[PDB]
Amino acid sequence: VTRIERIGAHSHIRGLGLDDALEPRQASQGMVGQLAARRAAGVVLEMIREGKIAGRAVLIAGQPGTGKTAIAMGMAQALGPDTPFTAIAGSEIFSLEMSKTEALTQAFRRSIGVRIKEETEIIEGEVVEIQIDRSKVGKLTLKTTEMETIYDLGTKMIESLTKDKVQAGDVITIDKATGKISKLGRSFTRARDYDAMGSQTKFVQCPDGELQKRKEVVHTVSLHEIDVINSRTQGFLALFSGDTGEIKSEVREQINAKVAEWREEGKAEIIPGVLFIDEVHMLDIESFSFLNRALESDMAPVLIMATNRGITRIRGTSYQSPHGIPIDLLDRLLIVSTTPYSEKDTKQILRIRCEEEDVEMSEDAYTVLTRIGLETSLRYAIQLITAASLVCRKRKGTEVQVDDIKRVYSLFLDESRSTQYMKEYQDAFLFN
Amino acid sequence: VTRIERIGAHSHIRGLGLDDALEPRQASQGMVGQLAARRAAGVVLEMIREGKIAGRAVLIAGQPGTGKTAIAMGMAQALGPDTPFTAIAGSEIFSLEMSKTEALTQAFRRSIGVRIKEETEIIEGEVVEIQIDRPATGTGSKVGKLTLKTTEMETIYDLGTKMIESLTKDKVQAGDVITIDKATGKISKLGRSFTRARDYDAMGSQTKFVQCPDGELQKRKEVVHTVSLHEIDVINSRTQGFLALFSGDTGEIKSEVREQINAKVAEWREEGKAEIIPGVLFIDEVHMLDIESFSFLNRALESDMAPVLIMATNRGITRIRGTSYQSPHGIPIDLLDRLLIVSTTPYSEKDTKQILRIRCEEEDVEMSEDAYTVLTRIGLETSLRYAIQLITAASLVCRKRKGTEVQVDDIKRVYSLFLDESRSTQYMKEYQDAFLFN
Amino acid sequence: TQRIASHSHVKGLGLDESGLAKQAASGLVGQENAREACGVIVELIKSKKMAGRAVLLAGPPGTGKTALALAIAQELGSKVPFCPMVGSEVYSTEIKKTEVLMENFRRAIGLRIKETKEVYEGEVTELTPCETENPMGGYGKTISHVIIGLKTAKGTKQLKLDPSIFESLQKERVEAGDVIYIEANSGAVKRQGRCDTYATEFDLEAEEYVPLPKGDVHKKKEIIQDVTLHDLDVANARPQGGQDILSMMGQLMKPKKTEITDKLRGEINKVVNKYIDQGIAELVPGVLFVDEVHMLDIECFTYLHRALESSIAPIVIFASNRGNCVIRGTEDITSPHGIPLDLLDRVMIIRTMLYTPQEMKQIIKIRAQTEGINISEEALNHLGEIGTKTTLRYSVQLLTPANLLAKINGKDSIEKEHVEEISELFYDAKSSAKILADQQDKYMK
Amino acid sequence: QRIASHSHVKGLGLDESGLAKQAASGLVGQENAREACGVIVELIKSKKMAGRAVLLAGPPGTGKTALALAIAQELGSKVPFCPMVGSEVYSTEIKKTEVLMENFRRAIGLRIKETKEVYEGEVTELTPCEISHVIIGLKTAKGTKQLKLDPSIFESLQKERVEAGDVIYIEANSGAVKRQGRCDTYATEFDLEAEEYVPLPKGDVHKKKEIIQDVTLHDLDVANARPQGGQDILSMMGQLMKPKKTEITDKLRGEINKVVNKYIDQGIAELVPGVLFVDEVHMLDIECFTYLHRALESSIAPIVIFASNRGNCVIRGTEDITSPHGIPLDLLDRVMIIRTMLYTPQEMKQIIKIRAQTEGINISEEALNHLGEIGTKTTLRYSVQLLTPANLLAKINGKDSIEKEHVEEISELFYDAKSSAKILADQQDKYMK
Amino acid sequence: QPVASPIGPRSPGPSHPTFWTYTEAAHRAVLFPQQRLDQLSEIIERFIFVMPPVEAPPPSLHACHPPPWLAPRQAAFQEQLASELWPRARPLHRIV
Amino acid sequence: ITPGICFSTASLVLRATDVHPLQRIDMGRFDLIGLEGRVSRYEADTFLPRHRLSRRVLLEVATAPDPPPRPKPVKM
Ligand SMILES: Nc1ncnc2c1ncn2[C@@H]1O[C@H](COP(=O)(O)OP(=O)(O)O)[C@@H](O)[C@H]1O
Ligand SMILES: Nc1ncnc2c1ncn2[C@@H]1O[C@H](COP(=O)(O)OP(=O)(O)O)[C@@H](O)[C@H]1O
Ligand SMILES: Nc1ncnc2c1ncn2[C@@H]1O[C@H](COP(=O)(O)OP(=O)(O)O)[C@@H](O)[C@H]1O
Ligand SMILES: Nc1ncnc2c1ncn2[C@@H]1O[C@H](COP(=O)(O)OP(=O)(O)O)[C@@H](O)[C@H]1O
Ligand SMILES: [Mg+2]
Ligand SMILES: [Mg+2]
């Protein structure tokens, strides 16, 4: 069937295609060429995996179509799902709700994962009888498939039981430390054959084993999530809505100290990750200035960046800088350069894309498509792959031939041909 | 111990240092020189104290470091805490919560104080015996009796239910010196005339006692309540205004509320209920205001509730912010016609030396005459503020080497360690390529 | 803390007892004049008698300005507040720039409060009134004390208290065998549950049964709490804990920074002065570090004039690596450090110079020691040669990739070949700029 | 009473034929302008035309605001006069057109008859009736009455802590319960009760009073857009959670127009069209002017008086479009321009004398001539503003009148705009920027 | 709940470290809204006088045949909100 | 004091958004934000995967006779 994840521009990339020595293979895990860049990405990935050094910045620079986003996706895939990888675009930090520095702080704190581990003693059973004598004192009877006992209740326990409307046949768990009661379900009996059921009620089997149990919960949350939780009374709702606002710096410092305390106590572990900003040239000078000193924190993740700009103008200024990034930040980062692909590399990438899309092509078709990709662009050839597949299927064919590629080349224009046709009719178009 | 207020830039200025005829002394109350400007400031201060003319504007203009802010602080200290003095910067009116005109209006109305004077009956005495009888069970009428004592009186009071409840809430015991306001029934404890019984435990260390009040028990005292126009506007704008008095977040106050408040205050002034205490608003660096703010000032100075406005700017013929027009002092000529301009002349050598002497006296720094000469030469060459900073720097350097008097060597050392604008600019020119932009 | 950051090796200023700067000490190398000036500034901060004084650290990028500020912070210690801040932080969607600056100013002024908290813990063993043989009024019984017996792990004491405590005891529903605590400074009884020795395994209460208190019945300790003026200001502007409708609204509504008024700040200042006079609290004025001051606009600088002229302001440290740049918010106005000359007249300028190759080698060795990396002499010399060109940051940033490459190769030290391979793999700013210039047609914009 | 810049302006100084006396009602010149303003005052009193705009144009110091305030004084305190500055449309809460519309409705007033029903007396019985109503007994010096009141009134009485023996005031229209005090008859029972006593009301328990309420259309719009009259929980919630201004819709204004027309038809309301005054109109931008086009073309709009001192100046919001008064020609086609002229030295001396009289200052003839000469150069405003400092100097020296020496000393102490400009030009290298 | 405040959370007793971390002096330097109201009682009594010129109940929506469930739902919501919130609004009675 | 505004509209307008239950799907199967504060990780991960009902158990319980009455407590 068709799941929500479908064939995209980088669905064929499963990793960086490196060996144990970080030497890149010619074609492995969906990556072709870019040997030096892939080796550098592997070095950065080992640095990330070690996790010892904080606030390391890497810039993936190169011409458009040279595999910068491909290399970033390869790094993200090679890194386990355990380690956080926040991928944002440069435009996403311009928010009407929070400042640019607040957006960058939230992105940074989303990239550090905190794995929590809480062990709690609980009582778990099905409710048999609740007797309350006169809201002062009472008794509660709980049972399992192998056990049954009666409990003496106090004032607060009685109040909690009455507030939750706990009755007979309900399957409940009680936290010994805090006394909070959550209802798992209710037992099914011949008399509970309801014709309509409420939106929250569900029938579950009576628990087995022993009435007293230990509950171990292990989950991974980010620092930003803990900040949002502790920002306000019901801050966890902002973890869904996103109406976080600007979190106070004092709260963040308190949460950092508490997380360090948990790490010392053995109740939490830190997993520093990666923040990938694609097309960083859209960041303004204020964002770069904030990044300069944000990377200097002890709770700063690895910042991987990617731009395809030459010596251009920094946004928010009138100055020209080698990547659109002020040279002060560029001195804080290592630059990984991607080289343009050759004919062989382009053909191998086209083969991988065709295999990913399940398209059969003849060798002459591959030669023509590689020539087109070199002449126009690699992405144009990738699109022509699917266009030619559609045309071939329309004429009840099974293998894409040169005729299909020529047909889709005539039907769909690249940038150069479209620009030429526009120049032929320049006066027709508006606001030249 | 160090208080929250420490030695600042203008900590030595205790007033303008003028005589009865508003003739400036050469060096008095911290002020040195600026004789003409200080005389003008004294005339303006007399105008403020008279409090009869609304919406007068004065502009203190001069070169940097000529004592404009010093003159403003001297005026503020000479006014005293009774007369309001709202000092803000020009940049502060640009706010995301309110409009520029609303911010300027609030700044003006923070500089006008409304004072209400009323006489109330007050009971002040030493509690001898307090007895409160309450029903054992159920709702009932508590009956009580209180005995209060002064040096010349002792009366036994029959207490009502609400006074019983107030005394119970305040936990009034024997020996407590309490104040009772008859109208509102408020009770304020101000001390204990003697200690509690020693045999009791978990009582804590007893503090010092207070002597029993003298005179009659029920006296008549004058109660003064003073709020500004801004406070009235804020607490009348909405129910949550009293919290907005501390949190800000007033938004934009409706003009209807302000008109009602102006009418009510005029009625009170006619009916002798309240007196208006007009004050001063000091906007430092007024050149940061834009054309709209200046245009609002033009007509806002024409109200009868406007205070005296004092501005400071060190700009020449400069473009007005928000426009492309060059104007003197960065201020439009329409506003420049509504204000008197007070110029500050630069300081001579002796004035600089006297300023340095006053600063050293303020900072408890002892300096030699040769060191004073060298420091005055540095101040003339570089700037006055640089010399003032080098004062403290040399004090610290001298204290480091276990000395008692600041010598020429310490001043040279701090001159080497810390740079002025000129030498920093020279060294930056020497390494121009190393610095980032231009 | 366990992770190694860029300034993890700076443990303070390497100053002799006479203030002269040692060539290499406390993690700092070179910058002797700047270190001496920073030591003078540290003494100024410790003197606690100056307010609003400003120091500008001016120099080329990568010359130790942030390192010097952090060394100042280390020298002061954790007692002295140190509020770092970048210039970009003043641009907020909730409050105006002047409000952000004022809030950071109040964050830098700290207050240390010392108080003695005396409490009486124990399990109530006895509750006996002390009647008087002569009842006042003739009828009934009158009581002059209430004897409460308190039992702890290592003792038992009896406290003759005021009779008025009977009402608090009844309100708290205190009975025999319950654990209570009485505060001397207030004379109030609070019931912190019942003793656990009277609880059975069949009970289900959670917060009702508490362990018998350890230690002595009479516990007194000195509590030192460090707060800042901004903490009090914010806690008073948006109070938390009330039961009125306004507190409920505050809990419901999204939190938002507000423009705290001068009235609240004056009230806080008065309360702090009263506390200081009483002897409860001691003022601890700290430092506000504003890095990248050039990112402030003209409005922020103008407000900074009044901010620094105040008598409550902390000691502010600026830092700028700009030359004759254009001030933000102005049209074609150039100033020597990106700062208007009016604010430069109010600061003391400390110049940071570039590092000689020997100092660069020393810094590389120190950084390698901090990161737990063993580097050979030849590799160190090659990396210093790489640092002579490019920059120092590039050289200190090649250390960990080279260590990883050596570990993969199976070596416990960095050799020259590893550094050469890392240099081949990663480009610096100058090499990348040269590549971009050589292919300016193929890139975008 | 404090003396402001226009405290001497009491009227337009016109005769019965509409011609302008030279010096009358605190006005010295501008005879043509004063006659035009008299015509405008008669137009406002006619209450026939709607949305007629007038522009007062001239250099600064030529009494445009003085003429506007003289028009206001001629109209009287009954006719609304809303003064607004052009810079006030740039609010952070509502759009500029909303501000303009609100001031337009603020300029139209309404005199409406209202009847207030009052229950006032000492409480003798407070019996709940289980939502629980209340049966209350009130006594005065004229009689006694028992009333059954809504549960909201009972809640208000409980909030006021009203108990048997308290003197209370109840307004039946608004349901507003105010407890005034414990009855004076019980002031002798105790010696310390912590109560404020009040005598027994001497009228009837139930009273009906007819009063005239002065409101504007904007007040009705605000009351119906941010309601607070229900005294329910929702009104409090809306007030606390949404305190900012809102963009009132045209539908609400149409409903308010219908309601006010119904009130006027019933004969219990009278409409007072009133005047809106915008002082620094050049501070409006092109969007505001475009909106003002349609607003003035409306048949509901009031009479609007505009002022401007700009010459051929670029309209705000445009790049380089320059118009004669800072006002686009389309709006200038919809206004009647009143031109103010510069004052002769004689008129300046007359104005200085009038201002001196207003401020209670005695000035000699020689001093008056010297100050008029000072005003011939510089400006009239500067010459007028030197009166109080010179008076203070004379008072310090023990003189009850201003002599020429005091004026000279003050002029030496305080510079004018032209002198400061000369100083800045001579020392351009020493001042900042 | 009171994260990063001079006011400490409600410590159960001296056995908890939070009991010996916070001071009563810091607590007395923070004023709750009720304390602020008690501090400004005279100011509220003397200076709160501004009344709106017009007072109206909120606009009402009328339809000939409305959904018979809307009005009871709105009534129940208003009743519950009033029963939960009116006791908390009593301190503002004099201001109102 | 003014009477409120009586805004009259068509009765059909108030039912514009209303959709009959037989014409709309259950959106509670995608309700993630409603589960917060009510459902725990224990319930989702450990309990429900182990103690989910089956059709066989449900049918067996429904078809089986009523359980015997619970014995009265005995002090033993
Ligand atoms: N080395 C590579 N291996 C496989 N696919 C690649 C490689 N380089 C580029 N591509 C493909 O080329 C397309 C464009 O490259 P991408 O990295 O996404 O953008 P750019 O490099 O222009 O920023 C992508 O769909 C990607 O799958
Ligand atoms: N005439 C003076 N008398 C005493 N102190 C002065 C005088 N002029 C300047 N100062 C001091 O010199 C310092 C800088 O002067 P300042 O008033 O800030 O200059 P500006 O007028 O440019 O604001 C201030 O601390 C001020 O106290
Ligand atoms: N004199 C020095 N001694 C030791 N370490 C230094 C010195 N100068 C710089 N560093 C280190 O080298 C890096 C360069 O950054 P830094 O010079 O602080 O940037 P900036 O010049 O913008 O302050 C920092 O991580 C700093 O810790
Ligand atoms: N004809 C006049 N008669 C008396 N006083 C005048 C006259 N014209 C102007 N004034 C006074 O001179 C001052 C300047 O008037 P104003 O109306 O503010 O000028 P403009 O509106 O042209 O800027 C005002 O205080 C006003 O009272
Ligand atoms: Mg890309
Ligand atoms: Mg100044």
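Chain C residue numbers are taken from Swiss-Prot; in order, the displayed residues are 12-456.
Including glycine, each Cβ sits where the backbone N, Cα and C put it.
Residue environment of C:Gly75 (ATP binding site) contains 26 other Cβ atoms, counted within 10 Å of its Cβ in all protein chains. DSSP assigns C:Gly75 (ATP binding site) to coil, not to a helix or a strand. Sequence annotations record features per position, and here Swiss-Prot assigns ATP binding site to C:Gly70, C:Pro71, C:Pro72, C:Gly73, C:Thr74, C:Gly75, C:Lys76, C:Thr77.
Sequence-distant contacts of C:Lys76 (mutagenesis position), defined by Cβ-Cβ distance under 8 angstroms and a gap of at least six in the same chain, are C:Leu68, C:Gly70, C:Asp302, C:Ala330, C:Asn332, C:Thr363. According to Swiss-Prot, the mutagenesis experiment C:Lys76 to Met carries this note: No effect on interaction with NOPCHAP1.
Other Cβ atoms within 10 Å of the Cβ of C:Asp302 (mutagenesis position) number 26 in total over all chains. In three-state terms derived from DSSP, C:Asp302 (mutagenesis position) belongs to an extended strand segment. Mutagenesis annotation in Swiss-Prot: C:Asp302 to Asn, described as Abolishes ATPase activity; inhibition of MYC- and CTNNB1-mediated transformation; the structure shown retains the original residue.
According to Swiss-Prot, the experimentally introduced change C:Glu303 to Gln is described as follows: Reduces ATPase activity. Decreases interaction with NOPCHAP1. No effect on formation of RUVBL1-RUVBL2 heteromeric complex. Residues near C:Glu303 (mutagenesis position) in space but far in sequence (CB under 8 A, at least 6 apart, same chain), listed by position: C:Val97, C:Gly98, C:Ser99, C:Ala330, C:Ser331.
Put plainly, the binding-site residues C:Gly70, C:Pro72, C:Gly73 were compared by Cβ crowding within 10 Å, and the winner is C:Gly70. Contacting chain B by the Cβ rule (under 8 Å between Cβ atoms), the recorded positions C:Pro71, C:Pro72, C:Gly75, C:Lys76, C:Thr77, C:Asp302 reduce to C:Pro71, C:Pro72. Chain E has no C-beta under 8 angstroms from the C-beta of any of the recorded positions C:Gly70, C:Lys76, C:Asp302, C:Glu303. Close to ligand 3, meaning a Cβ under 6 Å from one of its atoms, are these of the recorded positions C:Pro71, C:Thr77, C:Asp302, C:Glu303: C:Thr77. Residues C:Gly70, C:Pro71, C:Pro72, C:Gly73, C:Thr74, C:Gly75, C:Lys76, C:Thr77 make up the record's ATP site, and a Cβ search at 8 Å around their centroid adds C:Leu68, C:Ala78, C:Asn332, C:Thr363 from the same chain.
In this view, C:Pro71 (ATP binding site) is surrounded by 20 other Cβ atoms within 10 Å of its Cβ, with every protein chain counted. Each of the recorded positions C:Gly70, C:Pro71, C:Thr74, C:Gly75, C:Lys76 was checked for a CB under 8 angstroms from a CB of chain A; none meets this. For C:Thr77 (ATP binding site), other Cβ atoms within 10 Å of its Cβ number 21. According to its DSSP assignment, C:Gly70 (ATP binding site) is coil. Around C:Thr74 (ATP binding site), taking its Cβ as the centre, 22 other Cβ atoms fall within 10 Å, counting all chains.
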